[PDB]
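Engineer: I have a structure here, written as structure tokens, and I will follow up with some questions on it.
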Amino acid sequence: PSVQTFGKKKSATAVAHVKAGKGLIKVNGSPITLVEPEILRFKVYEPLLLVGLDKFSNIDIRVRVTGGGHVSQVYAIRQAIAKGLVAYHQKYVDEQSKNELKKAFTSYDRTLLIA
Amino acid sequence: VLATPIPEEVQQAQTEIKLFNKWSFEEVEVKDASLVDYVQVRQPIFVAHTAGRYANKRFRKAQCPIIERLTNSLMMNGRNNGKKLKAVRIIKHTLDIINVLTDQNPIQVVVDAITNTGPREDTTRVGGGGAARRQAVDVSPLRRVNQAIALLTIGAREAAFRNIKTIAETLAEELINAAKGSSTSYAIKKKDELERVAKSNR
Amino acid sequence: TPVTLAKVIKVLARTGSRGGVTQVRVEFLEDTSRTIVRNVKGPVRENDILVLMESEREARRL
Amino acid sequence: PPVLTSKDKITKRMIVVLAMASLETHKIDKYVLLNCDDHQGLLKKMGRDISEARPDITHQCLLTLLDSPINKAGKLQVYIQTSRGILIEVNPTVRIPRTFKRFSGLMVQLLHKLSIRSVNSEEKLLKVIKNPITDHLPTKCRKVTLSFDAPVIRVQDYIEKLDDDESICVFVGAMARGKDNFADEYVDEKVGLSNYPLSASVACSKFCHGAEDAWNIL
RNA sequence: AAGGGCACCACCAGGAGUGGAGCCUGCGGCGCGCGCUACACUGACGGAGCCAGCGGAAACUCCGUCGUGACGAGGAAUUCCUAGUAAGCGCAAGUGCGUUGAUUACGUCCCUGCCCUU
């Protein structure tokens, strides 16, 4: 029961599969603690911490990227994980969960939803 | 837990408060009315690397975290243009150095230096009638902030040139000296002189 | 120093001045009674802090 | 005894700026300084520069300042400021040439090359620099213009009032006559030193003397 | 004479420079313009990490080693300029491309110009 989105920046792109599972988070076939501009790191933890890390218990996020500079990818996958997550809750859980995640993200930033 | 770990110092500090690199935004107040609304410390952030656009409208630049504003101003003289990652590193370090040298929120320390730096009355180049005479204008809170940041970074950068120090350091020096006021700071010295000049044109 | 903070009411719409410097009618914020004409240097819209030292000055076209 | 330069913005010190100095090269096919002895004939023919050609005054002043104890003690730097708007920094250890003929040669060379370099060292002895003088000055520096028509002061007293971290910059008109406004745009006030008109050099000794007294220099 | 307007060949507030050296190259003449290479620790060297677009690149990141040991950062002048831009960076192609990525302006008619109407 999958859904997919993609996120964009300057000259890079990222595609994110969401389907339900044991709760892991992957980038290019790697767990997310090893994404290495190393100071922008928490910048990609931001769709986890703005929501609360219980939502990521039952889902699974495969992510792979192409191109762009070494900032572009990070901005790309934070956008892509946000739109994928709100997509999943929209299609298989209640509408109001979709509302809380949407307004919850939108108050923090705007880049997460519009490229 | 989830399939791909994610550390303790991550899980915690993160979802609880939304601290800085790891410093708290709550409890830093802009010790100077006026200047609030312009020193942005109220919407917290993990890194001074906002990818926003503060150029399209006239005052949007105020909604920019003063930390990241400080860190942008770091990145200059041609050779350092665009090198934010460097700046972000410098900033991170500085904050640490500042905290080692006074506990405190170094971000409170930063704010203060910006707080007690802005001039009150700047001088305009009135006509004069040839041998021009400057006239004692008051200055805007956005300029106060703008110029402050300017001063402290040009201070650190040019402040500690040919020496045995790092910008992180000389920025901590310039921010600490200014976040207290004790004539040891190139920005405080400059402000007090711009101002002494203003009382002269009155 | 007896510093006094003020709030802009009306930036002037038609003026006469040297460039850069603009004249502002300020409400006085300790009382609401006093209102002054003053001169600012930086770009200024309504509703903000003004730092005052010299308290009357009643300035004119500059 | 560390040599003082504009790069140092903190040390308390006395700075003299010889404003309105008459330095100008002259072509003839060789170069020399425009000066009232050689060129009074020419100057008049053109009908100008009447006493706009007094480089000797500058020369006099320089000897007078550098020869002073306050210089020997390293608490003084000098700057020049030409009629034509050229600004010079003078390294305090420079043993300026004793005679005007030899002075001229060197000022002609300084003006054409913008600096004078020690044959062994890489620090300059004289250097043309960019205006305004107020960039190169110490951060906390009191600035005054010497003037016959200004309130007379006792320099020793005038100096003891300076913040322990505050320098003093004096502008002298290195010239035979003229309004003393060659620096109105930079200075905090103007002061007289005597009830008698002085020459630039004398103003300069007088002021050095005074600082020397107050700053305990023998 | 009057009232409006527009403009960094205007002003109000900065950036990047140019005008300095040698050389390359064009122009003049018998001085001028575009450039290249330059005068470290915000670096250099060694590992290591490792990311483009137009048709596993470099800057960069981390961990280490080194430790301050003509031209010494450019006169009077003066050009251009408001976001993925300036600058930095390298890449393909015979001008384009992307990577890193800003400070300042978005204002006015005080000045110099022009325009309109009276």
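The numbering of chain D matches Swiss-Prot: 28-55, 63-252, in order.
Just so you know, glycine gets a Cβ as well, placed from its N, Cα and C.
Annotations per Swiss-Prot:
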BINDING   D:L180, D:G207, D:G212, D:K213, D:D214, D:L227, D:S228, D:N229, D:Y230, D:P231, D:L232  S-adenosyl-L-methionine binding site
MUTAGEN   D:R88 to D  Loss of substrate rRNA binding. No effect on growth
MUTAGEN   D:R88 to A  Loss of substrate rRNA binding
MUTAGEN   D:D90 to G  Loses its exclusive nucleolar localization and mislocalizes to the cytoplasm
MUTAGEN   D:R129 to A  Loss of substrate rRNA binding
MUTAGEN   D:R132 to A  Loss of substrate rRNA binding
MUTAGEN   D:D214 to R  Almost complete loss of SAM binding. No effect on growth and ribosome biogenesis
MUTAGEN   D:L232 to S  Almost complete loss of SAM binding. No effect on growth and ribosome biogenesis
MUTAGEN   D:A237 to D  Almost complete loss of SAM binding. No effect on growth and ribosome biogenesis
Engineer: Starting from the Cβ of D:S228 (S-adenosyl-L-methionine binding site), draw a 10 Å sphere and report how many other Cβ atoms land inside it.
Structural biologist: 12
Engineer: Quick check for the class: what is the C-alpha distance, in angstrom and rounded, between D:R88 (mutagenesis position) and D:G212 (S-adenosyl-L-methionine binding site)?
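Structural biologist: Distance (Cα to Cα, whole Å): 13 Å.
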Engineer: Which of these recorded positions has the least crowded Cβ, counting other Cβ atoms within 10 Å: D:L180, D:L232?
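Structural biologist: Among the recorded positions D:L180, D:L232, the sparsest Cβ neighbourhood within 10 Å belongs to D:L232.
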Engineer: According to DSSP, does D:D90 (mutagenesis position) sit in a helix, a strand, or coil?
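Structural biologist: DSSP assigns D:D90 (mutagenesis position) to helix.
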Engineer: When DSSP is mapped onto helix/strand/coil, what comes out for D:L180 (S-adenosyl-L-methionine binding site)?
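Structural biologist: The residue in question, D:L180 (S-adenosyl-L-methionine binding site), is strand (DSSP, three-state).
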Engineer: Please report the DSSP secondary structure of D:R129 (mutagenesis position), reduced to three states.
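Structural biologist: For D:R129 (mutagenesis position) - judged by DSSP and reduced to three states - the answer is coil.
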Engineer: Just give me the nearest neighbour of D:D214 (mutagenesis position) among the binding-site residues D:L180, D:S228, D:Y230, Cα to Cα.
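Structural biologist: Given the candidates D:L180, D:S228, D:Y230, the nearest one is D:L180.
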Engineer: Quick one: of the mutagenesis positions D:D90, D:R129, D:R132, which has its CA closest to the CA of D:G212 (S-adenosyl-L-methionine binding site)?
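Structural biologist: Given the candidates D:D90, D:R129, D:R132, the nearest one is D:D90.
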Engineer: In whole Å, note down how far the CA of D:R132 (mutagenesis position) lies from the CA of D:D90 (mutagenesis position).
Structural biologist: 11
Engineer: Quick one: pull the CA-CA distance for D:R129 (mutagenesis position) versus D:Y230 (S-adenosyl-L-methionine binding site), whole Å only.
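Structural biologist: Distance (Cα to Cα, whole Å): 31 Å.
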Engineer: Excluding near sequence neighbours, so keeping only residues 6 or more apart in the same chain, what lies with its CB under 8 A of D:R132 (mutagenesis position)?
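Structural biologist: D:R132 (mutagenesis position) has long-range Cβ partners D:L97.
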Engineer: Among all the protein chains here, how many other CB atoms are within 10 A of the CB of D:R129 (mutagenesis position)?
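Structural biologist: By my count, 8.
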Engineer: Find the longest CA to CA distance in the recorded S-adenosyl-L-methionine-binding set D:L180, D:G207, D:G212, D:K213, D:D214, D:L227, D:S228, D:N229, D:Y230, D:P231, D:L232; express it in Å as a whole number.
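Structural biologist: With D:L180, D:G207, D:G212, D:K213, D:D214, D:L227, D:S228, D:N229, D:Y230, D:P231, D:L232 as the binding residues for S-adenosyl-L-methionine, the largest Cα distance is 18 Å.
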Engineer: Among all protein chains shown, how many Cβ atoms are found within 10 Å of the Cβ of D:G212 (S-adenosyl-L-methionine binding site), not counting that one?
Structural biologist: 13
Engineer: Could you work out which of the mutagenesis positions (D:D90, D:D214) has its C-beta surrounded by the smallest number of other C-beta atoms within 10 A?
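Structural biologist: Comparing Cβ neighbours within 10 Å for the mutagenesis positions D:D90, D:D214, D:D90 has the fewest.
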